[PDB]
Amino acid sequence: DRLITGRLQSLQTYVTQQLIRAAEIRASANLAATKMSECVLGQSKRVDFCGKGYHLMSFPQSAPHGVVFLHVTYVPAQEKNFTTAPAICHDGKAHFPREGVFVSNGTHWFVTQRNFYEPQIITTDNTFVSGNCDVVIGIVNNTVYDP
Amino acid sequence: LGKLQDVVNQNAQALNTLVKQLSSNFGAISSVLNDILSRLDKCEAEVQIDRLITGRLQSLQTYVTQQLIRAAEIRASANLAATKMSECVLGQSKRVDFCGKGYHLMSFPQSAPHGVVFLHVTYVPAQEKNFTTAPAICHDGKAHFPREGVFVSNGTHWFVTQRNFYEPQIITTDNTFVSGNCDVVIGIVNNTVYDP
Amino acid sequence: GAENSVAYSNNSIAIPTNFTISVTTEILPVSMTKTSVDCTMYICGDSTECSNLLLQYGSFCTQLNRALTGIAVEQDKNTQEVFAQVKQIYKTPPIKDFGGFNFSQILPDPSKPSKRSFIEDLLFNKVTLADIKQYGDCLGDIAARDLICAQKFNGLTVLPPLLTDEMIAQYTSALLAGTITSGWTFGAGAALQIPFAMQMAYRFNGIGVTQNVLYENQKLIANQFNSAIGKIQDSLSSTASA
Amino acid sequence: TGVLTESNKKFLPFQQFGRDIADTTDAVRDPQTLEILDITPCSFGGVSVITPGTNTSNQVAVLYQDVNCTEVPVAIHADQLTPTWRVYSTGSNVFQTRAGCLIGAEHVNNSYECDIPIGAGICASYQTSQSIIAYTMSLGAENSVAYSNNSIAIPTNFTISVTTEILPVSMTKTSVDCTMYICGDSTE
Amino acid sequence: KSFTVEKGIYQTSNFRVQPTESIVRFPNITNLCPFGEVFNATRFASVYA
Ligand SMILES: *[C@@H]1O[C@H](CO)[C@@H](O[C@@H]2O[C@H](CO)[C@@H](O)[C@H](O)[C@H]2NC(C)=O)[C@H](O)[C@H]1NC(C)=O
Ligand SMILES: *[C@@H]1O[C@H](CO)[C@@H](O[C@@H]2O[C@H](CO)[C@@H](O)[C@H](O)[C@H]2NC(C)=O)[C@H](O)[C@H]1NC(C)=O
Ligand SMILES: *[C@@H]1O[C@H](CO)[C@@H](O[C@@H]2O[C@H](CO)[C@@H](O)[C@H](O)[C@H]2NC(C)=O)[C@H](O)[C@H]1NC(C)=O
Ligand SMILES: *[C@@H]1O[C@H](CO)[C@@H](O[C@@H]2O[C@H](CO)[C@@H](O)[C@H](O)[C@H]2NC(C)=O)[C@H](O)[C@H]1NC(C)=O
Ligand SMILES: CCCCC/C=C\C/C=C/CCCCCCCC(=O)O
Ligand SMILES: *[C@@H]1O[C@H](CO)[C@@H](O)[C@H](O)[C@H]1NC(C)=O
Ligand SMILES: *[C@@H]1O[C@H](CO)[C@@H](O)[C@H](O)[C@H]1NC(C)=O
Ligand SMILES: *[C@@H]1O[C@H](CO)[C@@H](O)[C@H](O)[C@H]1NC(C)=O
Ligand SMILES: *[C@@H]1O[C@H](CO)[C@@H](O)[C@H](O)[C@H]1NC(C)=O
Ligand SMILES: *[C@@H]1O[C@H](CO)[C@@H](O)[C@H](O)[C@H]1NC(C)=O
Ligand SMILES: *[C@@H]1O[C@H](CO)[C@@H](O)[C@H](O)[C@H]1NC(C)=O
Ligand SMILES: *[C@@H]1O[C@H](CO)[C@@H](O)[C@H](O)[C@H]1NC(C)=O
Ligand SMILES: *[C@@H]1O[C@H](CO)[C@@H](O)[C@H](O)[C@H]1NC(C)=O
Ligand SMILES: *[C@@H]1O[C@H](CO)[C@@H](O)[C@H](O)[C@H]1NC(C)=O
Ligand SMILES: *[C@@H]1O[C@H](CO)[C@@H](O)[C@H](O)[C@H]1NC(C)=O
């Protein structure tokens, strides 16, 4: 009876530890399912949820008692300094870009998309006007081209 | 509702097993305090009762440990439910399959015994149709890319169509934007863009 | 880490002029070995007296077996909910025209009895998976004194997973084919075909950059992608710490 | 009690018994004929019983794990077993699987959804005379998707689905009195 | 520990086989042991020696 009690307690210890590890593995499996749903089946906007950089795709690969994800990501590489400005005062009115930022190479100004350098000349469709150009801080003078 | 019923059944079964475990002698002459205390004086009954005490205390410890495991599981489930309520009932979730198959629109909570139920209403495109596409349109040397949507041809003409629904409209300079000459793009095709 | 002061000014912004298409490999456990225990064979090996004495602990042993059965069912559930997200087993098109993207190493090899890809083959070869045994060898050559034979003779069996690794590979291949032939649309209902270049254009528009830059650099991007895959093909082939 | 077999062990003259990791004696020197005999348990774990639930039928199937179907009787010691256990030891419904040998269910080449999972991609069910069938599971419908560099599929309609999903939130709060449980109402 | 089992697969313990015979394997020695020399001794030893 002493032996029976001891060995039964040993089994109870083993089962308890196995339950702990099962809970850990279940948490891992739930994370893996969420990753598959949100990164393989879609494009995740969550930062660093699926790899460093901006997530593009993910490719699952089976592994022994596990899964592997190949997070393909966009990482901007070659940066360049530029002089910016929140707005452009054309003739009293303040121009704000629709998407992107105002960037100067030293002489002129262009609107450029935020994660890539593709400047284009300032235009009334690239920007939108909002009130006079006195309240904005950092605004600078330039002309906006109008087709 | 197998999950909630399973939870209730697990708790009831654990309590019933704990009651059933009082029949174990744990090495003592009997599993009943009264029999031990009547057959033996405290002289010899102290050791038997101590064995019983140790065994029953260990049984309680086992039950409490299992209850802690299940409490952690239920806490994980409850945290997921709170996140769902915050991100799907209180908002519109962009996470794919987080709240139902298809594109999530709304969610409606409903209480349930020891649990919650979500009615994820979702948009599911149903009737699909083949089409011939093209990444860009070379108008007069410049390459036109759509702002939102894709270029689609029914065989004769081309239209810009939004991505998840077939609402074609004629190609126009405001629907598209130009970027450089039309030689570097692969798959580009010839057509004219209308200009008001 | 490295000390790196970043320039800051009220009228100075840094803009990228290029990019790199990185591929990062990350691993997650999904299931563990299902196990079963026989109280009688473990506690009271094959003696009848000890089993008769153990009969009064049937409640304890039923509890233990119930817990382990729950664990096993949980492992099967975990594997199913991870891999069987979609129940439409898509197959890759016979022709490989994905705008220059090379998916050879992450698609099934038809020249193998198992339907695994190259990366999968490397992954399965990088893990021993030692608990696999046939009963009869333990009854026979026992002078070697294997641990698995001791576990089996003491009632500690290891149950096999429900989903064979070939089936998991089939699920993974279906997910890959749907991903590269339909994008995200197969997850939100039916699978809607789209050329891969337009798909990656959708993704680029998603991350906040215009799609034109893709088409102006498509080949380059493809090469980068392929190169990144090549890195993985060696990173999992030399070391075993991953 | 157990099963005795012959083996090879080098026993020094002052040694008679041998013990394994678990401390149970595993090798013994026979005093009469000087030789070493290995003791093994006369049973083994790995027997699983498959059944549709009672209130349906009493038929069952037996999975003997990690045993070839040729060597099932010697492994299970069917000679000493009851007559009712021997019918489930060998027959015409014997089926070999990667998990082990399945007896009492006919192998079916067709594939269905999993009703009673068995292992190694095998699932069992209760067909409609009435009997237990064992089959490889179906992972889903085969559906090749058309793909071309200049072909896109666009939806023209939609369905507003409503999906019901359930989550546990709490469980029954419980309290235990040590005194009332361990030492019911005795003062000693 | 129930009279009704629902649909499924169950791991089952080992009650099926029971023993039926017994074996004894002792050395074959015929010399009866000297009981008459330790018990039927004419003289015993002093407790100190
Ligand atoms: C940008 O444009 C504004 C007017 O559009 C300029 O404001 C003038 O500033 C001078 C003094 O520096 C005043 O005498 C003028 O009356 C202002 N013009 C108006 C219409 O009020 C401003 O100077 C320009 N910024 C720069 C750096 O040249
Ligand atoms: C689409 O438009 C371009 C020009 O805008 C066409 O390119 C011409 O191709 C022919 C030979 O096939 C050349 O002789 C011309 O010099 C090209 N034109 C120019 C301005 O370079 C192109 O052929 C058109 N695509 C189709 C299918 O007709
Ligand atoms: C952007 O980065 C990529 C690679 O990091 C550059 O591609 C290489 O460019 C050099 C010279 O232009 C070539 O010798 C290499 O063969 C290119 N590598 C590949 C894989 O194609 C690219 O030039 C960079 N572009 C800019 C504007 O910086
Ligand atoms: C994709 O990458 C591989 C490796 O760079 C290319 O070469 C093949 O590599 C595998 C080794 O796994 C060999 O079995 C093949 O024989 C190689 N292909 C040839 C033609 O020899 C592979 O060609 C690339 N895919 C494409 C379409 O070019
Ligand atoms: C020559 C001595 C051999 C010693 C053998 C040692 C152990 C095995 C025998 C043990 C018992 C010794 C005899 C005592 C008899 C008691 C019977 C009685 O009257 O109640
Ligand atoms: C941008 O300007 C700062 C300060 O002049 C300098 O430290 C930094 O190196 C510049 N960025 C690059 C890519 O050179
Ligand atoms: C800035 O851009 C304009 C237009 O491309 C160009 O004419 C000018 O030379 C550039 N000046 C400098 C300093 O880069
Ligand atoms: C920016 O900072 C410099 C000094 O740090 C200052 O001279 C200048 O006026 C500031 N400009 C704005 C718009 O704040
Ligand atoms: C689209 O084209 C492919 C091949 O012609 C075909 O298999 C598919 O059925 C078509 N889509 C629909 C909705 O019919
Ligand atoms: C394509 O669309 C145009 C405009 O609606 C129509 O005139 C033409 O008949 C259509 N052709 C085909 C093959 O559908
Ligand atoms: C598309 O594929 C077909 C054959 O599969 C080929 O003839 C055609 O040139 C390809 N077109 C483009 C833009 O890749
Ligand atoms: C008796 O013992 C000897 C060695 O101890 C053995 O060889 C023999 O087989 C045994 N049996 C008989 C009948 O001698
Ligand atoms: C027993 O099974 C294993 C693997 O299935 C095989 O290697 C072995 O040859 C089999 N032995 C017999 C006698 O069938
Ligand atoms: C299943 O297929 C195999 C060969 O493909 C065949 O030998 C066997 O008879 C089939 N099963 C039945 C019940 O006919
Ligand atoms: C021991 O001594 C008594 C008296 O002489 C005698 O009856 C008996 O047989 C002897 N027993 C043994 C074992 O010598």
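Residues 549-676, 689-748, in that order, are what chain D shows, numbered as in Swiss-Prot.
Header says: electron microscopy, 3.2 Å.
Backbone N, Cα and C atoms are what each Cβ position is placed from, and that goes for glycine too.
Swiss-Prot documents D:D614 to G as a published mutagenesis change and attaches the note Increase of pseudotyped VSV particle production ex vivo. Increase of viral load in hamster upper respiratory tract. Produces more infectious particles when cultured in primary human epithelial cells; increases replication and transmissibility in hamsters and ferrets. D:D614 (mutagenesis position) is surrounded by 23 other CB atoms, counting those within 10 A of its CB over all protein chains shown. DSSP assigns D:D614 (mutagenesis position) to coil in the three-state reduction, placing it in neither a helix nor a strand.
In the three-state DSSP scheme, D:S673 (mutagenesis position) is classed as strand. Sequence-distant neighbours of D:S673 (mutagenesis position) (same chain, 6+ residues apart, CB-CB distance under 8 A): D:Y660, D:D663, D:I664, D:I692, D:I693, D:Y695. While the structure shown retains the original residue, Swiss-Prot records the mutagenesis experiment D:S673 to A with this note: No effect on O-glycosylation by host GALNT1.
Quoted from Swiss-Prot for the published natural variant D:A570 to D: In strain: Alpha/B.1.1.7. For D:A570 (variant position), other Cβ atoms within 10 Å of its Cβ number 13.
Listed in Swiss-Prot is the natural variant D:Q613 to H, annotated as follows: In strain: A23.1.
D:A653 to V appears in Swiss-Prot as a natural variant; the accompanying note says: In strain: 19B/501Y. In the three-state DSSP reading, D:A653 (variant position) counts as coil. Remark: D:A653 (variant position) has D:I598, D:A609, D:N641, D:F643, D:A672, D:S691, D:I692, D:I693, D:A694 as non-local neighbours, by Cβ distance under 8 Å and separation of at least 6 in sequence.
Cβ-based neighbour count (10 Å, all protein chains) for D:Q613 (variant position) stands at 22.
D:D614 (mutagenesis position) and D:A570 (variant position) have their C-alpha atoms 23 Å apart, to the nearest angstrom. With respect to their backbone Cα atoms, D:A570 (variant position) and D:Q613 (variant position) stand 23 Å from each other. In sequence order, D:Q613, D:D614 are the recorded positions among D:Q613, D:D614, D:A653, D:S673 whose C-beta falls under 8 Å from a C-beta of chain C. Listed recorded positions (D:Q613, D:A653, D:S673) with a CB under 8 Å from any chain A CB: none.
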